[PDB]
Amino acid sequence: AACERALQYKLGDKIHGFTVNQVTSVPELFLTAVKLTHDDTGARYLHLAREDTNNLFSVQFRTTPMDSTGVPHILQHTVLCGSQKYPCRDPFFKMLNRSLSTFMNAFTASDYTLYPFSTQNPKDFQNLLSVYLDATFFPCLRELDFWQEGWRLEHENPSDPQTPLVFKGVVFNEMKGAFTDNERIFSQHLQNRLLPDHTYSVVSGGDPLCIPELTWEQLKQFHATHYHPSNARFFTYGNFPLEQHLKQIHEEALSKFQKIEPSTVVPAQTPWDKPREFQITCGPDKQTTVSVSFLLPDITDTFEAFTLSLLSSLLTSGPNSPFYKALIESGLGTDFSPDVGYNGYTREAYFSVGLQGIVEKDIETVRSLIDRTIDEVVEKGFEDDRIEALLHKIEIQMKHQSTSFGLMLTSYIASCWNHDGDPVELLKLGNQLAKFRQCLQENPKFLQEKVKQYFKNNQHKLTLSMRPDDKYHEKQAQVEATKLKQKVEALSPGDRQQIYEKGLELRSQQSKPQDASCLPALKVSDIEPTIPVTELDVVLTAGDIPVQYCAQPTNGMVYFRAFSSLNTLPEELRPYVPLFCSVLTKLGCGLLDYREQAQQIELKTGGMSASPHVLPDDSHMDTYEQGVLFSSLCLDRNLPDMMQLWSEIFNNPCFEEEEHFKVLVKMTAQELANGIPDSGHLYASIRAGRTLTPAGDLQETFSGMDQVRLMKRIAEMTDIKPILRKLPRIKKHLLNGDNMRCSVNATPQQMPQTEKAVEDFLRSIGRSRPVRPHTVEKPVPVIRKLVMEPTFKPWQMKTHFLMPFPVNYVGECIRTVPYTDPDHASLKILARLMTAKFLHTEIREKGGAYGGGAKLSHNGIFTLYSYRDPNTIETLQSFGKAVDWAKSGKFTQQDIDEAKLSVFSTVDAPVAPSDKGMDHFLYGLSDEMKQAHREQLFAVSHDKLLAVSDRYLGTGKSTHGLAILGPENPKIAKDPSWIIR
Ligand SMILES: [Zn+2]
């Protein structure tokens, strides 16, 4: 075992230029931590040895911008554009298709940049390690790679210098879209105002109005100052041998450097003498946000950070928390303000609390309630059972097995490590918990004293309020048009000529097919021919309810799911099903009111939820399954309590709870509205697909813009009673055992108790004709009752949702073929091929959009999309040209092999013990069906790819749907084939 092998390392051991400084067992996480330092550079290393085949590498640099140009963000994009050992264009994106990685990305936080990848293949790991090391330490930083990724002046037609110069660039648009999210605007300003003295006062990602101030030389300087191994932290996780990692890191990078003292220290924020307050504005959607925030200690004091994080949870988490009762239940707002709770990304942490959706006349009342709540907590402290619930919640987080543990761990330790803290102390949760408990036993006023010290008597307090401006982005555009004009007018004739020539040069480099034989690569033969079979046992229970049991190493956790059909539900009630689902476990049950119920759920489970699903059939486009998925998890010992809760929720849910219902509705509506820009492409594609299949229509109703708008309507109702009365009607057709199947994932030793607890639940719920005339029994590989609409006819629609956004989100959906159709595998390969070889270049590289690609869903919907796109019309035109390119067959066998690697990267991604058997449980596909599909994927050839392109994607071949979220577009507005919404 990897963790055992690492215990053999001794202090003082020398390995490939590193010295072992510490070896620590962390048995609660089944791992051994090895701390090392590189001898010559002083670079810090942490290896977490654990029996996990999904290994991760990351390198972290302390990056401290002193302006809002976004230099560390733009640098992060640019280092991935070519390096000394791999000078070809775009090593990172190319490696995405030459690898079987489980994760490959890069992130820029406020004061660090982090470069992680993960994979379960050891050769692949070495390959990706060499590319990442070369990119971060020896990057090309070519002027034109920057122009592409950062910002540039470019003629609207690069080969026509009489066309106007405009701003373009990937990060430029990425950040425009990031600050389309009004919570992100608030969150950025909060940090900037609370920590105004140093690096934390600026916009590290890039303020769009500041980006064009960035120069190429500034970009290179920032790299020279921050990207030295003395300024870095190296991290590996998993069961691959440490020695090979150290050998690569030393020989390919660190051996070329000597020790420096980096000029990258982030100094302490000097505490204020008196609180401050500020007001800002932000875009339209009466709706004022206000928060109060407090500066907290240095996160490098790990136990104090741990204590304050838990304290922040006690203060703000759930309907029983003091701030929830005082602020959310007050009905003064819709939801908590952004970044509520503990914020520990910055050298000094901070706590924040407040509300959004408040009428401006209520700001002072909110501020007063915040102060009154603090005084009350100081005086009365916290309920002991809530503290037990929190410690229980942490136990669940400790025991639950995830597939991305390495990524979670490096992200969790990053900020503390950034400021020379000790990441190993962060891993010792058992110690931290025990010390926290001992601190409660020894001082009964421990938490009260902490609240008094950090909240009541703390002068470093910020009140920030934000109010919408209906012309927010318009004013930004006007300022941008202004700055553009100033730059352009300043151009000498030589400058204009340089811009023209370099623009043409960049376009050429973006167009010319290039040799990539530089990069390492796996081969298709490195893909496993078959997959391990999933073992499950289906037992008919409580008569004829099928229950699926899947024994897994869940580490003492039980995962329960029940699926209940929607086939008997009157169709008029369908749009209210998502609302029903969101409040079902939150309104109280039986003798438990909503507060008692929340406490029991927090104390006894890791969560209990219901959600509506539409599950497409594997063989027929116009057949689907519809129902509600009930999902929960708990520790072994709490299983009977969990099922008792499910029994009460199914039998006696509190549908008379009108007050709390209104709170939940307004929270849900607020959250759905806030999340639109971040998921803009998803909303576009859901709309575009809604007229293509019966399932698609239902999905729009459940989770599309229609559902967002319905929730917003409901949240504005003066009398919510007519809605509330629909809930019992829904309960009647759903909360029973008439059309149900369940699943259980647990350890084989926990299985026997679980079968009994599950049987009792099923016997405890109600028992004893589909509203659709055509229902069909589809046996598995459990009879599922599906809806088929044999007279469904797809039709084309084009919808433009007018949004006050500075960028666009575009979706085009095309009806193709279901999973078991042999052409499905070809279309799946084609989606990645088109993304990698056409769409990424046209839409992102040339266009400047943050994202552009194609994908194929299980339902057979082929979707082309863009994300944070400055274009609309040109993007739709590129979709058409992508199809023309596919039909031309102008791609190589190597391009196809790379598309396969990419697809299999996704398809063969690790599945958590809790999620095993879910493919079978939900979609009813057996291992035999998946393996057949896998073989079809392996057999996809060049001739098949051009055939399916012509057969399904060509004009007039299949039905298409289109949707756009974005601002006014004159051309679309004048086209009567477009619906404006
Ligand atoms: Zn970025």
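Don't overthink the numbers, they just go from 1 along the chain as shown.
Using N, Cα and C of the backbone, Cβ positions are placed for all residues, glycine too.
The annotation active site is assigned in Swiss-Prot to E149 on the grounds of similarity to another entry. Taken from Swiss-Prot, the feature Zn(2+) binding site applies to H73, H77, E174, supported by experimental evidence. According to Swiss-Prot, the experimentally introduced change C88 to S (Swiss-Prot position 119) is described as follows: No loss of metalloendopeptidase activity under oxidizing conditions. What Swiss-Prot says about the mutagenesis result for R152 to A, K or N (Swiss-Prot position 183) is this: Decreased metalloendopeptidase activity towards an amyloid-beta peptide derivative. Swiss-Prot gives this note for the published mutagenesis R152 to D or E (Swiss-Prot position 183): Loss of metalloendopeptidase activity towards an amyloid-beta peptide derivative. The note that Swiss-Prot attaches to the published mutagenesis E154 to A (Swiss-Prot position 185) is: Loss of metalloendopeptidase activity towards an amyloid-beta peptide derivative. Recorded in Swiss-Prot as a mutagenesis result, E154 to R, K or N (Swiss-Prot position 185) carries the remark: Decreased metalloendopeptidase activity towards an amyloid-beta peptide derivative. According to Swiss-Prot, the mutagenesis experiment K168 to A, D, E or Q (Swiss-Prot position 199) carries the following note: Decreased metalloendopeptidase activity towards an amyloid-beta peptide derivative. Swiss-Prot gives this note for the published mutagenesis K168 to N or R (Swiss-Prot position 199): No effect on metalloendopeptidase activity towards an amyloid-beta peptide derivative. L519 to E (Swiss-Prot position 557) appears in Swiss-Prot as a mutagenesis experiment; the accompanying note says: Decreased metalloendopeptidase activity without effect on protein stability. For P520 to G (Swiss-Prot position 558), Swiss-Prot lists a mutagenesis experiment annotated as follows: Decreased metalloendopeptidase activity without effect on protein stability.
Swiss-Prot feature annotations superimposed on the structure.
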residue	record	DSSP (3 states)
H73	Zn(2+) binding site	helix
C88	mutagenesis position	coil
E149	active site	helix
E154	mutagenesis position	strand
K168	mutagenesis position	strand
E174	Zn(2+) binding site	helix
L519	mutagenesis position	coil
- Filter the recorded positions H73, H77, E149, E174 down to the ones within 10 angstroms of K168 (mutagenesis position), Cα to Cα, kept in sequence order. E149
- Message: I'd like to confirm something. Which of the mutagenesis positions, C88, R152, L519, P520, has a Cα closest to the Cα of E174 (Zn(2+) binding site)?
- Response: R152
- Residues among the recorded positions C88, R152, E154, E174, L519, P520 that border ligand 1 - Cβ under 6 angstroms, in sequence order: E174
- Candidate nearest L519 (mutagenesis position) in space, where candidates are the recorded positions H73, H77, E149, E154 and distance is Cα-Cα: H77
- Task: Report, in whole Å, the straight Cα-to-Cα distance of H77 (Zn(2+) binding site) from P520 (mutagenesis position).
- Result: 20
- Message: In whole Å, how far does the CA atom of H77 (Zn(2+) binding site) lie from that of the residue listed as 'active site'?
- Response: 6
- Task: Given the recorded positions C88, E149, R152, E154, state which is nearest to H73 (Zn(2+) binding site) when distance is taken between Cα atoms.
- Result: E149
- To the nearest angstrom, what is the straight-line distance from the CA atom of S768 to the CA atom of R769, with 4 residues unmodelled in between? 11
- Given the recorded positions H73, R152, the candidate whose Cβ has the fewest other Cβ atoms within 10 Å is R152
- Which are the residues of the chain, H73, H77, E174 excluded, whose CB is within 8 A of where the CB atoms of the Zn(2+) site average out, their centroid? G70, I74, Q76, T108, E149, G150, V170, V171, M175, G205, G206
- Task: Look at the break of 7 unmodelled residues running from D285 to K286 and give the Cα-Cα distance across it in Å, whole number.
- Result: 11
- Just need one number: Cα of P781 to Cα of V782, in Å, whole number, across 14 unmodelled residues. 8
- Message: What are the sequence-distant neighbours of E149 (active site), meaning same chain, six or more residues apart, C-beta distance under 8 angstroms?
- Response: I74, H77, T78, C81, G169, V170, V171
- Message: Between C88 (mutagenesis position) and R152 (mutagenesis position), how many Å separate their Cα atoms?
- Response: 21
- Surrounding CB atoms that lie within 10 Å of the CB of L519 (mutagenesis position), all protein chains: 18
- Message: Is it possible to get the count of other C-beta atoms within 10 angstroms of the C-beta of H77 (Zn(2+) binding site)?
- Response: 21
- Message: Let me check the 10 A CB neighbour count of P520 (mutagenesis position). How many other CB atoms are there?
- Response: 16
- Query: Counting every protein chain present, what is the number of Cβ atoms, excluding its own, within 10 Å of the Cβ of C88 (mutagenesis position)?
  - Reply: 16
